[PDB]
Protein chains: 6
Amino acid sequence: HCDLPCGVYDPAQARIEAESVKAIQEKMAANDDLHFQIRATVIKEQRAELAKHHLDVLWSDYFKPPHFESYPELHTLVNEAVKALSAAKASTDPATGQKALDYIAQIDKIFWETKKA
Amino acid sequence: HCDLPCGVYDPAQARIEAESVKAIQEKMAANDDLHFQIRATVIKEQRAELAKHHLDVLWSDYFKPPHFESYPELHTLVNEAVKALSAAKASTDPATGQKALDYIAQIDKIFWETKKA
Amino acid sequence: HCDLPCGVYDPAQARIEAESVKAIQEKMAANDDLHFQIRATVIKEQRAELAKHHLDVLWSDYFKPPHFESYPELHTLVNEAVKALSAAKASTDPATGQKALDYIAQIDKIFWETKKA
Amino acid sequence: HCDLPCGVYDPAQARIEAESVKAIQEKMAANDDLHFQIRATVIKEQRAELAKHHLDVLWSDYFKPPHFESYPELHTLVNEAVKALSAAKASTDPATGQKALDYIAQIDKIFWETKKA
Amino acid sequence: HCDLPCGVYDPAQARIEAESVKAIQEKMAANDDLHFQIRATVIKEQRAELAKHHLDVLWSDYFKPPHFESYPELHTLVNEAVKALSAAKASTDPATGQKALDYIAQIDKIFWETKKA
Amino acid sequence: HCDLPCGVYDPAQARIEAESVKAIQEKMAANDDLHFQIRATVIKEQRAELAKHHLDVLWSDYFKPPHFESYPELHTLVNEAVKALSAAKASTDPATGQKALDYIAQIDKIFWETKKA
Ligand code: 3NI
Ligand code: 3NI
Ligand code: 3NI
Ligand code: 3NI
Ligand code: 3NI
Ligand code: 3NI
């Protein structure tokens, strides 16, 4: 995942950050304090960006040309996933964070399928 | 390009970093000094990574569904471009840096076409 | 611009980031939503910092003693440009982003003139 | 793990980076090419640093006084873990990468035990 | 402090950032403007994080087993110091920034004592 | 130094990093091990870059127009200091690291004079 290549990848990296994004959105609903809202937004932005980065790495480094042919929907799937994260950045609604997680789950399923192949 | 969204994008960002990658490769081909080789390698790795990031942003943030439908080869094009940058990281051959630049030129063409549309 | 040196420089890196700064300020004029204002501020802060960095690099790495001699006002100009960016970080008024862009245009003109000699 | 706090933590973050560190060391033993050795060193340094960061976060943010009371060896264990990672940075011997992984596994075991109580 | 190791360390790095944290909190009390509060919060978050990093480095890299043996309360002290910084991130009260500074001063004293010996 | 502004600055930040640069060069002169030379070069590059950044901040943020009027050679001094750091990046000779330290010491003196003004 470091581009050496090292041969070590795991959608878990993207997933954990996306989980923080949703968890933060849930907390933003229980505290309307201005400064908490600012910190939550700041931090959510950072974790969502990291989640996007991890997915980008899987897309550009892990997945090889043949994978996109075996899974015709893969390109679209990853693109929708990063866009869902961009949407989560601009929202306090936990549903947006969950949508990103749902796409990540689909990518994770394909990831392991290609690993066992 | 910052995901606000700000509406400001330019493949030039990716291109300038990719140009540094090739320039460094050419300089490495002319100075076999150990420490220069180390520094050149370290720095080439950083600039190539930045180039990959910029391309990832165009793909994930700027380009929208309509664009991918109008340009069915766009997904693969950007993917091959970033993969070319990964190959440039692992090489001192300027040809690898040029390959990355050629792909970026193709992405640049498509980018501006979508801007005028 | 990487300090190898690589021999590749372009004021465009600073300009593009400064354009994002102003573009963000313009979007802040149209929407008073709290979370949008927080995100806009956070991201504007980040792009203005990158813009200052790119200018600092031109100043520290690209421009040489002969350049400061030929253009006695260069030091002041670059210093005013980065200070203008600091002012843009602290403002939502597009006029501040415009002022930084104007200074950058002056630096850009001098830059290309030095590429001619 | 982001200090909001968000309530999301997992030693897996540290483990994955540590796994990359060991994997890189194994590759370095089999390929003596100078440029590969340089790139592998650069990247290993980066992943080991990330691994240390993740462990530092668990130690500073996740673990609380009651935990250090229940596990009087915890401070020492995490300190040994990060020191093991520093040792891996300075080594091409996969054994150092494995030692770090051994400590991370012990930290992981304690982490999950605190999730049961 | 860079993990080479270079043999150069100074608690002053953590202190200077902690001083900014407090100074920002002091300023937050004299200006209730929304955008200033947002920027102040964003920046305080960043400086507090850097302060935590510097302390983490002293703990993980500089302090060695003999030091922890000579100062049995050191682990707790550094851990409380970073936790104090996390508390400072979540507060506008200068008292939180002060508490972090006080722990840092304690660490600084111990640091120089181990340097004389 | 964080651009809030926070009112906290100290040339010591630049000095400490520059000290690491020289300390690393001294170590490089004594240990010819290939892997150590690689890691030392990689890390020296990073610390020198941080030193340059700290100096750039004093120049762009701390020093104001009146300061440059009172000390006409300040622009040149800082510029020479950062260029000396770039030279240190490209050298293993401790003398280059010392030259940067000498310039920083000159800047430090002017800095404290402006503080007392
Ligand atoms: Ni990897
Ligand atoms: Ni943008
Ligand atoms: Ni360069
Ligand atoms: Ni967190
Ligand atoms: Ni160090
Ligand atoms: Ni500051």
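Residue numbering for chain C follows Swiss-Prot; the residues present correspond to positions 15-131, in that order.
So how was this one determined? The header says X-ray crystallography, 2.2 Å.
Every residue gets a Cβ built from N, Cα and C, even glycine.
The Ni(2+) binding site annotation in Swiss-Prot covers C:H15, C:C16, C:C20. Here Swiss-Prot notes a mutagenesis experiment, C:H15 to A, C, D, K, N, Q, R, W or Y, with the remark: Loss of activity. For the mutagenesis experiment C:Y23 to F or W, the note given by Swiss-Prot reads: Slight decrease of activity. Quoted from Swiss-Prot, the note on mutagenesis experiment C:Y23 to A, K or Q is: Loss of activity. According to Swiss-Prot, the mutagenesis experiment C:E31 to A carries the annotation: Loss of activity.
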**OP:** Starting from the Cα of C:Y23 (mutagenesis position), work out which of the recorded positions (C:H15, C:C16, C:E31) are within 10 Å.
**Re:** C:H15, C:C16
Original post:
When the Cβ positions of the recorded positions C:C16, C:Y23, C:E31 are compared with the atoms of ligand 3, which fall under 6 Å?
Top reply: C:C16
**OP:** Could you say whether, by DSSP, C:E31 (mutagenesis position) belongs to a helix, a strand or a coil region?
**Re:** helix
**OP:** Would you mind listing, in sequence order, the residues at least six apart from C:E31 (mutagenesis position) in the same chain with a Cβ closer than 8 Å to its Cβ?
**Re:** C:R61, C:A62, C:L64, C:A65, C:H68
**OP:** Return the members of C:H15, C:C20, C:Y23, C:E31 (the recorded positions) with CB less than 6 angstroms from at least one atom of ligand 6, or none.
**Re:** none
**OP:** Ten-angstrom check, please: count other Cβ atoms within 10 Å of the Cβ of C:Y23 (mutagenesis position), all chains counted.
**Re:** 20
Original post:
If you run the three-state DSSP split on C:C16 (Ni(2+) binding site), which class comes out?
Top reply: coil
**OP:** Using a Cβ cut-off of under 6 Å to any atom of ligand 1, determine which of the recorded positions C:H15, C:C16, C:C20, C:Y23, C:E31 qualify.
**Re:** none
Subject >> Tertiary neighbours of C:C16 (Ni(2+) binding site) (same chain, Cβ under 8 Å, six or more apart) >> reply: C:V22
Subject >> Local Cβ density at C:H15 (mutagenesis position) - other Cβ atoms counted within 10 Å >> reply: 21
Subject >> In the chain carrying C:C20 (Ni(2+) binding site), residues 6 or more apart in sequence that have Cβ under 8 angstroms from it >> reply: none
